[PDB]
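Engineer: If you scroll down you'll find the structure; I have some questions about it.
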Amino acid sequence: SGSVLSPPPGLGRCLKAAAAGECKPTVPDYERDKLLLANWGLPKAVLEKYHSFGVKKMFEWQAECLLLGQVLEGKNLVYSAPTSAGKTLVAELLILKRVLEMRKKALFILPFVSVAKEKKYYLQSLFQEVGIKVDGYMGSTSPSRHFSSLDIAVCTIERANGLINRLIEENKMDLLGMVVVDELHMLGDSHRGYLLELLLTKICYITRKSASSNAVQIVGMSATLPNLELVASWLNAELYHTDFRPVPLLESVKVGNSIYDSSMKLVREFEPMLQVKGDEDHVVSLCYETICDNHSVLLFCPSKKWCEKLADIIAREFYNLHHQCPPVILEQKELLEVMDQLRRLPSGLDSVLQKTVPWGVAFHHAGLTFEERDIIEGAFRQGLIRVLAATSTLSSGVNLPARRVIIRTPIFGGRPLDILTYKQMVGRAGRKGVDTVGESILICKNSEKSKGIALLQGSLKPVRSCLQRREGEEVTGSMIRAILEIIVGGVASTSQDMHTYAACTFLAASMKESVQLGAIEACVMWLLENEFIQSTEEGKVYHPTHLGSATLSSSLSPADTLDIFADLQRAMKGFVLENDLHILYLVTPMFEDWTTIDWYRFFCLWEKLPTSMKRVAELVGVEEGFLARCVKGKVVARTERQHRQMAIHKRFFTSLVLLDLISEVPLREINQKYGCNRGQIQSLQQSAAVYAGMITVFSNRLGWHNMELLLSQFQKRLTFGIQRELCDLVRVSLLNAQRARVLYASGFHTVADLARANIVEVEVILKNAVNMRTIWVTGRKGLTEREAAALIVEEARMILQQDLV
């Protein structure tokens, strides 16, 4: 309570001295024992959890990052360091400081749901011994515990931005003590990366209006940015940057037999150990060298098709070596369990995976289901899979290290590889505390030799403001939403409050000319003309409408909201209730293409389509004539924006897919019927699950109760992909769509019935879906059919009791 963490005395002195000197002391003149983690007054429960696996001492840069400046006093901090250097620890120690000393709540923000889920359990494991409640706000997932009874909320960008807005309407902004942002370089330009700016600017604006002692501390972290100092000034934060890295990493490119360093100085020549009797660029040979040293290798490939092709080739030579240098020495018993977990899945065991996985080889792309990739990542992380051929999708995903990383080509998707993508790939080489080094090899040809060097000698592009206006397009989505949030939320009323806000943006930090100040005024006008905001005339004062407050509470983009609002009023004038199709059309997202739709397949399902669903189609805009003009001819046309008709048919097509999906139609059947892979479907439902929740809230705030009533059941049905009967069962964590079904078909319709269940009977029911651990969960200890059965019944009782998580 008094002091949860305090640094060793005079450690700040020495480090401040060394930093102020022209050159660093050959021997650091401070007790090397002072960077021992136990001397910082850390509570015992956390000190052991850190010492649980490594984490005994701090780095030179970690001590300087805390001690140099007023970081520990409450000052905002923005620091950058290479990956796997212990960037997590700096933030963890700061969160633990403020939460226990100032008794306020912290916010941890991560880019993706998968890394957010990983972080939730990772933060739960460290802080549960000190009574620190850690839950998560991810995608469609909602915390069981109220926000008032939490300490650390782990969120994605969208959910965090929404959570901030909730706290403004309830005036409980005082609860929030600090916000931690991982990967701050995604601030510049992204599909959702811009929301991170709106979030931070909103915090900087509120704390500035109270400036007219500590407030809300912001701890941001990222990769080496050229304009990182520009970001620190924007957030009024102290800056820190280091290149320190516990495992030195070598980036190298390979031409012919020769392998080269960044400087182009040849570092090693290369002679393949084995001969793949295939014109190869020694690709199999490079992987083989790594495996023999009892390690694992990540192989990144441009297309989804190369990964499967390459995993098959690698597996084939592994086959040849076994029946004829040394062999791959894999673990067969543990590999069979992996295949069995794959076998017992809603997707089944992929044919290419069936060949390669037995020989410690696998691939990873967006074509696979989220359940297959969770298995492969876990298998690779354990060492069961030694070779993993992935795409650029994995490079930005979860934490998954390997000894050697190989990039097949600097040309991804017919275009040169982005610099940020390259740095994310080569960044996964080197496990802190296990491997001595992380090696990165970029395989190239003679024509593309100059382009390969460009990547090793490359740096991140400067961070854009993402609210820029390029001449004619004076208005922009990101700005409109940002302006809407501050007016509707009630933190900006007058015209004077508006110009105060313009100062807090990252955009005005970029000038330190004020031509963008007039753009703010344009968004306000846009909001007035479209009934989002009201104006009452020492300047005119504004206020939110019902449509304004509804749009904000729904987390919808104002540009999209206009069309959503019209579509809903039209549906409530004439609505089809005999099926679920018309409801689904309203919650079908069409802001991005989720697949390349085959129109001929579409037209065949159209004739065969029942009358009840054709009525919904006609009622929407689906013309049979346009479907015919799609099959005969591939004319996108799109000459006239009045060709949204294209979007309508794409939307109705998508709505058909979601209909079979919540009707518990197998993913393989849906694939044959429509012509899209299981990866695109799963990506679609999680997109539609989120959108369905938005439309429900939007309908609730407008008073459209009847429409809301129908919609308020589909966020859950889209998430798990179930029918109404299974809605009660899926409340259990361990129960997905398939397990919920076999339990329903056996007599367990509700949670109440599931608490009364006999354990040995559940195991038997499980046996029908086929000490062997054969059942996968999320964050799974590879449950046995016995362990899983006992956990489900115990949990069903816990949910019925509503005791704790």
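We number chain A the way Swiss-Prot does; in order, the residues shown are 35-246, 256-367, 377-564, 575-599, 605-837, 858-892.
Cβ from N, Cα, C; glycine included.
Pulled these from Swiss-Prot:
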| type | residues | note |
| --- | --- | --- |
| BINDING | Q96, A115, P116, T117, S118, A119, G120, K121, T122 | ATP binding site |
| MUTAGEN | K121 to M | Abolished ATPase activity |
Engineer: Whose Cβ lies within 8 Å of the mean position of the Cβ atoms of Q96, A115, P116, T117, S118, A119, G120, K121, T122, the ATP site, other than those residues?
Structural biologist: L123, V124, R288, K484
Engineer: For the deposited coordinates, which leave 9 residues unmodelled after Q367 and before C377, what is the C-alpha to C-alpha distance in angstrom?
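Structural biologist: On either side of the break, the Cα atoms lie 9 Å apart.
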Engineer: Using only the Cα atoms of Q96, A115, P116, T117, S118, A119, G120, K121, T122, which the record gives as binding ATP, return the largest interatomic distance in Å, rounded to a whole number.
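Structural biologist: So the maximum pairwise Cα distance among the ATP binders is 13 Å.
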Engineer: Express as a whole number of angstrom the distance that separates the Cα of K564 and the Cα of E575 across the 10-residue gap.
Structural biologist: 9
Engineer: Given 9 residues with no model between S246 and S256, what whole-number C-alpha distance in angstrom do these ends have?
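Structural biologist: Cα to Cα across the gap: 12 Å.
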Engineer: Rounded to an integer, what is the Cα-Cα distance in Å between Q96 (ATP binding site) and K121 (mutagenesis position)?
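Structural biologist: For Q96 (ATP binding site) versus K121 (mutagenesis position), the Cα atoms are 8 Å apart.
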Engineer: Enumerate same-chain residues with a sequence separation of six or more from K121 (mutagenesis position) and a Cβ-Cβ distance below 8 A; give 'none' if the list is empty.
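Structural biologist: Listed in sequence order, they are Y113, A115, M264.
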Engineer: Measure the Cβ-based neighbour count of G120 (ATP binding site), defined as the other Cβ atoms within 10 Å of its Cβ.
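Structural biologist: I get 18 for this one.
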Engineer: Using a Cβ cut-off under 8 Å and a sequence separation of 6 or more, which residues in the same chain sit near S118 (ATP binding site)?
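Structural biologist: In sequence order, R288, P289, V290, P453, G479, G482, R483, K484 meet the Cβ cut-off.
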Engineer: Going by a 10 angstroms cut-off between Cβ atoms, which of the binding-site residues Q96, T122 has the sparsest surroundings?
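Structural biologist: So among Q96, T122, the binding-site residues given, the one with the fewest Cβ atoms within 10 Å is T122.
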